[PDB]
Amino acid sequence: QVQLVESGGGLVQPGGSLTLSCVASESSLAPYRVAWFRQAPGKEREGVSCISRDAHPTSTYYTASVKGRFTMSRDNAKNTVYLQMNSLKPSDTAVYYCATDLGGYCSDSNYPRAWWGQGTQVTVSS
Amino acid sequence: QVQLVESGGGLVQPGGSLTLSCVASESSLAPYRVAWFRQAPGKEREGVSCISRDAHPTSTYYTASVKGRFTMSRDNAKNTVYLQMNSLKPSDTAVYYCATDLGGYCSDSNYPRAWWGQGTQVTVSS
Amino acid sequence: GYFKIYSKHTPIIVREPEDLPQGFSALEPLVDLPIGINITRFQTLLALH
Amino acid sequence: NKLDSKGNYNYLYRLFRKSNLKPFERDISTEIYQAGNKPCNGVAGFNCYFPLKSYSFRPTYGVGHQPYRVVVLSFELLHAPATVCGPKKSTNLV
Amino acid sequence: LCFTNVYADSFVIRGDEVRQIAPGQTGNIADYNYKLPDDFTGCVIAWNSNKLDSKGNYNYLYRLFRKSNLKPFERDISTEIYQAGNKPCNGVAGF
């Protein structure tokens with residue numbers, strides 16, 4: 001019954017920056033973990049980053065491809081998560097989805113996968 | 001006890017520009033975050049933009065429909081905030097409200113809901 | 001916050017506007033009031049047309 | 001809401017006024033709020049609007065904003081002779 | 001000080017969730033397996049067993065998927081696969 005709206009995607013040159021917005025409606029994301037996912041055409045879903053309900057860095061996870069370049073941040077005060085997305089590579093071009101479940105804490109192998117948004121397109125090219 | 005007065009709306013042809021002003025009284029809007037709304041008949045209130053205490057671009061946000069077209073500015077000297085909008089679309093027509101609360105910093109979606117002005121009408125047509 | 005009223009009437013026949021008659025009398029309560037205002041002075045009226 | 005609502009702006013609520021409420025006061029002065037140096041005389045003006053506005057008695061706002069009858073009764077205990085209360089010692093009867 | 005009916009519990013702890021097993025917080029393993037009441041009785045007792053217990057040995061596998069959070073005085077002994085979709089989860093793993 002929670003609805004997620006991804007936004008902020010668009011066309012960017014390599015090395016650029018973007019900020020993706022996952023607006024949640026009809027519910028509060030505060031006590032639940034939120035994770036970002038991306039899929040390139042032809043390739044299956046893969047995780048990007050996950051933030052737990054506590055929002056500590058130790059409970060916040062990033063995949064190997066995005067560690068040190070993406071920044072996971074959530075505002076439980078106003079029910080939204082943001083992926084700060086910098087130093088862009090062409091390999092980051094995909095439709096970015098944010099997902100959540102009733103779980104409260106992320107793990108390096110477990111991301112929330114119950115409710116999904118429509119996704120946003122991020123393209124890194126000229 | 002703060003009272004907000006929106007102004008500047010009117011009839012403007014598509015692609016035109018306008019500048020809304022939310023003049024506050026009985027209180028100083030400087031320490032508080034201020035946001036703009038818009039509400040078309042039949043449709044519920046939806047956010048437009050918000051400017052925070054620091055008045056920084058990283059704290060000044062806009063909704064997807066207005067990103068790249070609507071501009072935010074506040075002048076604490078006269079106790080007013082501006083909605084500078086260009087490349088107006090017919091879809092931008094609504095009654096535009098400015099809102100303020102005791103909050104200090106804005107985000108993408110959730111806006112202050114404590115004190116409201118009467119609103120100003122912006123119509124984009126011939 | 002109370003007002004107690006005690007009253008009675010007796011005939012005297014003879015006026016003798018000199019002094020009150022020497023007679024025992026018990027003033028039964030007539031009405032009690034719940035108002036609690038402050039009263040410091042007394043005034044009365046007369047019937048004169 | 002089912003009986004009062006039909007809208008009926010007669011029970012209009014004050015929105016523009018001088019300041020906040022103080023205890024034991026009546027809001028009966030139907031005066032237009034003065035938010036500017038210019039006097040508000042001469043009907044409506046800039047930065048000065050009449051407090052009267054619709055308070056959503058329309059049939060469209062059925063579930064919301066419809067009138068709910070609420071009354072608050074002031075109670076004074078052990079201050080004056082209890083006029084709405086029980087009686088005082090009157091022994092047995094049988 | 002005298003006391004009666006002292007009950008003992010045994011539970012494998014990573015080490016960083018000891019501050020969260022107490023009421024008011026939930027740890028990595030205290031979110032789904034261990035719990036304390038709103039006002040826990042007794043005292044917190046711990047010692048070091050990493051040198052001897054670790055060799056690994058997944059016999060003490062902590063639960064990660066389950067129906068919801070913990071309620072006081074409950075046992076997490078039901079090993080059912082979490083149903084996060086309309087399709088029934090019978091038939092081993094699924095999407």
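Here, residue 1 is simply the first one shown, and the rest follow in order.
Looking at the header, which is where the method is noted, we find electron microscopy, 4.0 Å.
Keep in mind that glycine also has a Cβ here, set from the backbone N, Cα and C atoms.
Among the sequence features in Swiss-Prot, the natural variant C:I12 to V (Swiss-Prot position 210) is noted as follows: In strain: Omicron/BA.2.75. A coil conformation is recorded for C:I12 (variant position) in the three-state DSSP classification, outside any helix or strand. Sequence-distant neighbours of C:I12 (variant position): residues of the same chain at least 6 apart with a C-beta under 8 Å from its C-beta are C:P21.
Sequence-distant neighbours of C:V14 (variant position) (same chain, 6+ apart, CB under 8 A from its CB) do not exist here. Here the residue is the original one, while Swiss-Prot reports the natural variant C:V14 to E (Swiss-Prot position 213) with the comment In strain: Omicron/XBB.1.5, Omicron/EG.5.1.
Looking at Swiss-Prot, the entry for natural variant C:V14 to G (Swiss-Prot position 213) says: In strain: Omicron/BA.2, Omicron/BA.2.12.1, Omicron/BA.2.75, Omicron/BA.4, Omicron/BA.5, Omicron/BQ.1.1.
Natural sequence variation is annotated in Swiss-Prot for C:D19 to G (Swiss-Prot position 215), with the remark: In strain: Beta/B.1.351. In this chain, no residue six or more apart from C:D19 (variant position) has a CB-CB distance below 8 Å.
Under its natural variant annotations, Swiss-Prot gives C:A26 to V (Swiss-Prot position 222) the following note: In strain: 20A.EU1. There are 6 other CB atoms within 10 A of the CB of C:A26 (variant position), with all protein chains counted.
Neighbours of C:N38 (mutagenesis position), defined as other CB atoms within 10 A of its CB across all chains, total 4. For C:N38 to Q (Swiss-Prot position 234), Swiss-Prot lists a mutagenesis experiment annotated as follows: Increased resistance to neutralizing antibodies.
Secondary structure from DSSP puts C:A26 (variant position) in coil. For the pair formed by C:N38 (mutagenesis position) and C:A26 (variant position), distance between Cα atoms is given as 27 Å, rounded to the nearest Å.
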